[PDB]
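What follows is one structure encoded as structure tokens, with my remarks underneath.
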Amino acid sequence: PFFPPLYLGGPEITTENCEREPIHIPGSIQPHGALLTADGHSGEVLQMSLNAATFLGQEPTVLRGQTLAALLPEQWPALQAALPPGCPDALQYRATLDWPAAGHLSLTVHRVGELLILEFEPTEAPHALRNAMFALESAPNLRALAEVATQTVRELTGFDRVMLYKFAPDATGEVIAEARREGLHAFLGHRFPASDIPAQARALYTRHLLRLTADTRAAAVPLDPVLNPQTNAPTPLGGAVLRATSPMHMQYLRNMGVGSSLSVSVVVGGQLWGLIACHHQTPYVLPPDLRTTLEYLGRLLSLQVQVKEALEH
Amino acid sequence: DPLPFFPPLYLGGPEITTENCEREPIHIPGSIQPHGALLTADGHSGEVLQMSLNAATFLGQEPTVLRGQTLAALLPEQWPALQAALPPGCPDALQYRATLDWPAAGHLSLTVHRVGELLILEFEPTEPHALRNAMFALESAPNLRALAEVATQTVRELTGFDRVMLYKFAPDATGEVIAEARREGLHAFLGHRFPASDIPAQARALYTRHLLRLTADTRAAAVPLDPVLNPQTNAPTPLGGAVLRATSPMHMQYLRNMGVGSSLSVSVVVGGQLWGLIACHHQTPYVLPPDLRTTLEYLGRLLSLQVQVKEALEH
Ligand SMILES: *C/C=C1/C(=C/c2[nH]c(/C=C3[NH+]=C(/C=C4\NC(=O)C(C=C)=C4C)C(C)=C\3CCC(=O)O)c(CCC(=O)O)c2C)NC(=O)[C@H]1C
Ligand SMILES: *C/C=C1/C(=C/c2[nH]c(/C=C3[NH+]=C(/C=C4\NC(=O)C(C=C)=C4C)C(C)=C\3CCC(=O)O)c(CCC(=O)O)c2C)NC(=O)[C@H]1C
């Protein structure tokens, strides 16, 4: 099973119970964005991140009464149609708001049962993706495909280290390709225990294909209330990229000297084949539109891995 | 019966009939569609060899001036990028794309690929979260039918085409429309089946490697290359990989007779085989700009993946 989260007086997480930390329900988010939850029917704002006032520019109480209808007039009917009752928690809808306080915000919404989860992040506003797609497809074998993928991602993102991280049948990990800035340790060829990414984290990565720690030293921002009014239970946040990252993992990142981290799941035959894994030495908020490019690349790599593995077997 | 290609018309080959169909060399027509321009150049020196006859009007230069310069001089910023992206021996399927600001012609999209020692350069005029939203909707579709319907509707919304169908090949190469989105008033092709010869075997081979072909105006005359043969080889210039390549007069006659002014289709490739087509029709001529066509190319790949996934959920 899982332990209760901390804020419901569950045990603190150690190396004896890695598998049981409830990473989906941390009750908090990373501070480079803001999150609101809301009722599926009424559009009634039920929870907000204590930092919402910053991003939205709204007097705190104003929000926690109001309706999405009021708050987002153009958007609220689109949401209603895009995310019908009963849809999967994996389905997401995005829009760009030109919002008074903040030039442009990206809005990302998904639905978990009766709750809409809304994420707001700063945003903005060429051929590198098309060029990359053809490059991946003409790679002659899996090894070269891995090399092209890591190089392409590094060029698109500027990340200090990009790795292709392949799982063995027992969930032992192996770095099979790597693109990195001069003057970093090489992780190419190295193998790591299964417990470095515990079973409960791997299952959630099979369904929700991208996550990130924008700053491995930033404090999480609580949800208020912490419990969902609807259920008097924790809000599931696994489908939210703003989710506060496990402290266990943040400690691992810090011990490696990483300041920003991000990964993309490569899913083949319904299973987690590997990850595109990105390190930055310093804090780094990759903007939403560039993340989208990596999300596309994730799908394309999933296709090409199967194609390429089929021409060996 | 499968038989080798006839020589093209310009090398004294025969004209094509419903009989000899499967032997038309559709990949070497010696000509392009008039909404863009094409140059060929030597892959090592960058000497310009062939150009479409309309090139002066896209590129704003006399032929003899174009042909008298190397790509190093014509494309000083792109020439080194081309050479890195398209190394000798690379496959003909690999494409490099850039946007140019050309004085006379505005923003041009440049698409380049390499066939042996030849570079092929295509120039076309070029111009929010719809793709991301579509990607997730496709993935959440519960079964093959719902996927097919979401895919057709999405493509129609992105493009404005009068008709978007999902055409699926059977094992005998006969095809069947299994989903479609269509303009009000058009008659339905849903569930109709068409014989295998409607897309003869050499087209289906070419459609497995080069994943998008189109016909922007079913009545437009083709524009010859000049000279027609590659001076490197005194042989035909391979245009299988060029979207500007002229369409077969057989298929163009087949389209006009249906009342179609514009045609476009994307291959859906599963396990190395052509599974089916995203085929689109417009009643009037219609040019879809290169950046919009890129969205369809990306959806072609997504759909190939999702078709595998939906079919595996099915035994
Ligand atoms: C109690 C168990 C511990 C544990 C937990 C844990 N680990 C993650 C997530 C990740 N761990 C990763 C491991 C590596 N990244 C690398 O670059 C290398 C090699 C150089 C390794 C071995 C990765 C890639 C992830 C995914 C997240 C990311 O992209 O950075 C979680 C879940 C994190 C979250 O979603 O909040 C958890 C709970 N880690 C340990 O080391 C043990 C002691
Ligand atoms: C002598 C042979 C004939 C022949 C040849 C032929 N057909 C194509 C290409 C296509 N034919 C298609 C057929 C259909 N389109 C539809 O909408 C329907 C049904 C509603 C059918 C049956 C399609 C979709 C294509 C692909 C191209 C496109 O989508 O526009 C070629 C190749 C053309 C080229 O690439 O230059 C050839 C040689 N077709 C016949 O009907 C016989 C008489």
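FYI, residue positions are counted from 1 along the chain as it appears here.
From the backbone N, Cα and C atoms, a Cβ is placed for every residue, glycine too.
If you draw a 10 Å sphere around the CB of A:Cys18 (tetrapyrrole binding site), it holds 19 other CB atoms from the protein chains shown. The tetrapyrrole binding site annotation in Swiss-Prot covers A:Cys18 and rests on a curator's inference.
Per Swiss-Prot, domain 'PAS' is recorded for A:20-88.
Among the features that Swiss-Prot reports, domain 'GAF' is placed at A:141-305.
Under mutagenesis, Swiss-Prot gives A:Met248 to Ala (Swiss-Prot position 259) with this note: Binds PCB (in vitro), but difference spectrum is altered. In the three-state DSSP scheme, A:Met248 (mutagenesis position) falls into the helix class.
Among the mutagenesis experiments that Swiss-Prot reports, A:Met248 to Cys (Swiss-Prot position 259) is described with the note: Binds PCB (in vitro), but difference spectrum is altered. Within 10 Å of the C-beta of A:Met248 (mutagenesis position) there are 17 other C-beta atoms, taking all protein chains into account.
In Swiss-Prot, a mutagenesis experiment is listed as A:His249 to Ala (Swiss-Prot position 260), annotated with the note 100-fold reduction of chromophore-binding activity. Over all protein chains present, the Cβ of A:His249 (mutagenesis position) has 20 other Cβ atoms lying within 10 Å.
There are 26 other Cβ atoms within 10 Å of the Cβ belonging to A:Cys278 (mutagenesis position). Mapped onto three states, the DSSP output places A:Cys278 (mutagenesis position) in strand. Record note (Swiss-Prot) on the mutagenesis of A:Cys278 to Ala (Swiss-Prot position 289): Binds PCB (in vitro), but has aberrant spectral properties.
Contact annotation for recorded positions (A:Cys18, A:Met248, A:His249, A:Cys278) versus ligand 1: A:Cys18, A:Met248, A:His249, each with CB under 6 Å from a ligand atom. You'll find the Cα of A:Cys278 (mutagenesis position) roughly 14 Å from the Cα of A:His249 (mutagenesis position). Across the 5-residue gap left unmodelled in the deposited entry, the distance from the Cα of A:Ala125 to the Cα of A:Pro126 comes to 13 Å.
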